[PDB]
Amino acid sequence: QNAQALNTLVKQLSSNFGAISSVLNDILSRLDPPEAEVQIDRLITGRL
Amino acid sequence: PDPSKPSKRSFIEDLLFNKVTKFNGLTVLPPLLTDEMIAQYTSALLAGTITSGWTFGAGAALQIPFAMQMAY
Amino acid sequence: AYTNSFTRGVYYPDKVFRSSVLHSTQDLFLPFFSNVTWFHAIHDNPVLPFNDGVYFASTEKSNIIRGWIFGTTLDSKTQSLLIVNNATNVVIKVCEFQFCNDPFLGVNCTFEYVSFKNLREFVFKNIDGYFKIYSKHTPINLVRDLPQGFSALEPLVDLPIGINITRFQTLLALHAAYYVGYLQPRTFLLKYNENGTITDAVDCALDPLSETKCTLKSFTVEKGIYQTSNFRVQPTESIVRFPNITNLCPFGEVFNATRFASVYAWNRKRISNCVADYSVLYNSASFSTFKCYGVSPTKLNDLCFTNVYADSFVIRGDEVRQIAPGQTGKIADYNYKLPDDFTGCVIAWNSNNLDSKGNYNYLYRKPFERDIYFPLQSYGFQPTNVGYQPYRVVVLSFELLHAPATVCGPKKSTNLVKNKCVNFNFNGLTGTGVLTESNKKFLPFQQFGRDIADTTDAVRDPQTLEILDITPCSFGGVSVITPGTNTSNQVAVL
Amino acid sequence: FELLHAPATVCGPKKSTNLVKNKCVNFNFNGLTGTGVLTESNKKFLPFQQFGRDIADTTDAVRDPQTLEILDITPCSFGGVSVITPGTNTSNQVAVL
Ligand SMILES: *[C@@H]1O[C@H](CO)[C@@H](O)[C@H](O)[C@H]1NC(C)=O
Ligand SMILES: *[C@@H]1O[C@H](CO)[C@@H](O)[C@H](O)[C@H]1NC(C)=O
């Protein structure tokens, strides 16, 4: 059960949660802050 | 406990241990009591049970012949 | 000469009243027990750096220090803030003053104002053009050095000077030592008493017990082990890798074409195996619009693509708005459709001085479909027709899927360093970790590997086709083993 | 526009009213609004301080912009109602806490 809980938690990092990408660095390397922040907030809400 | 092992566990305990089996900010902390320390506690409880019955629970470990302990 | 800043150089950070509370704040404070440069005025008024900001302090017996100069050159070439206190009149000016080769006082202006035994502490910082002054005057009985102790400074003045300050100098009265300490972004815990006066402080980055007081929001710490922080190793240098190709991408052949195609039969040119400099297209003033839906236009220089396609055709001016993801209309739906998940930029300019005559060669009628009483209609473009003028539009479609990148912009590569923690960039893909040799057999078509979390596991070096493993640099929880502060301030760190 | 909570030098064309103490009132101090009881206080604001704050970041006290005295803001008395009732089947009479 504990292994499953951790594996689930890690797999969630691959989710977009409405963002253009699950990868945080790919958002930052592509968008200027005024737009990057929106995509990041979507990931923060999902990951939090 | 088996004195020939790197960790003084009993034959049965070894059987039990042989049956039960990242970079994302997820880490695992060690337990305070290592398997060796747990083995020492079960050894003490077992040695107490065998040589002094229940007296070690209440107070001092009072030796009693095992057959008499069973009589009680 | 240098001295110990101790616990001096904390100020009331805001005009908010607080009392009996252990509040915590981040601002440009003097770091606790750091060194400050010690200057003398016996038998010493150099120009010092201002950096991100300055704590200043001085000790007096005869009011020798009477002023300050702030600016970049301090020589009448730029505006320089001047503060002087002569007898009972404080004078503040921000003129392009002509200062002496060695400014002292004997015993295009935008602003003017006119109003050891003594320690006078000040804080100077220059945030978005605002010169903020905090200060505190207190009686002392000490000649040798700064007194040890705590008492916080109120804000007094805030001057909207708009001056770029990089250097400063003091002004001495000649017939009083002073100290200069650099402010840094250090978080503090501040003990507001019943009167609301800050009576004690704890710099967060001082030492592990101070981290523990910052983590528990308490000036007293109980006997135990406390997880104050996470230790993470930092990178040393960056590593930038791109295919070592010098061919330039033929954008001129798209944008400066003799003739554009009609929208019913739009052209699709493939751009590949080249260096794409998008600064030219972005900086050029010839475009009426340059709107990106995929990525920001200034990131295009670092980022790179598997392929880039240029969709080239002529439309009427008022229809420019329809070439976008999420749009509908007679053009967006009938003759030229983009994916609603379209990644890229739509660039357009008028051709009123080139295609217009009338010019009847432009005809109009799924995403990227070319559809080669009729549905077919055309325009007669004339130079006398804005919304009815022809526009040349080029849509740049970018494929960012993680695969070998053929189009990479004008950025020079660096050498690659193995077995060291580094900030890497492989074909626009960035991250931080240790690049090592690997035994991971990537298939010839594979460029990137991934872990369970969808993070990069390994990469193929784009210049030399070898596989490098990416393992994040060693990290873990810190914890501070401490007896109670009633027994000791000594601590040990796990 | 700088809206940081500090003494306001630029305030628009709105007439002030008299201030009423020890009564529940809808207040507006330099554009800062809320509802509560304005009372005399012993909170020693420093000369540069205009507003005080509580743990929740709500306003604790204010300095009156016309006369520089400090007023405490305590929200007007409130609490849960509860209805003590023997079941309606027994009776429609009720008592209120
Ligand atoms: C302060 O200066 C002394 C030399 O007087 C030096 O040994 C010490 O490491 C310096 N400390 C810092 C934090 O710069
Ligand atoms: C606060 O000020 C009073 C004097 O008004 C003083 O007696 C007291 O020690 C100070 N400290 C407190 C109570 O915070």
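Shown for chain D, in order and in Swiss-Prot numbering: 515-611.
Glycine is treated like the rest: Cβ placed from N, Cα and C.
Annotation of the mutagenesis experiment D:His519 to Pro in Swiss-Prot: Increased resistance to human covalescent sera neutralization. What Swiss-Prot says about the natural variant D:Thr547 to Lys is this: In strain: Omicron/BA.1. According to Swiss-Prot, the natural variant D:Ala570 to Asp carries the annotation: In strain: Alpha/B.1.1.7.
Structural mapping of features recorded in Swiss-Prot.
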| residue | record | Cβ within 10 Å |
| --- | --- | --- |
| D:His519 | mutagenesis position | 18 |
| D:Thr547 | variant position | 10 |
| D:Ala570 | variant position | 7 |
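Comparing D:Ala570 (variant position) with D:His519 (mutagenesis position), their Cα atoms are 16 Å apart once rounded. For the pair D:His519 (mutagenesis position) and D:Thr547 (variant position), the C-alpha distance works out to 12 angstrom. The DSSP secondary structure for D:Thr547 (variant position) is strand. Look at D:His519 (mutagenesis position): DSSP puts it in coil.
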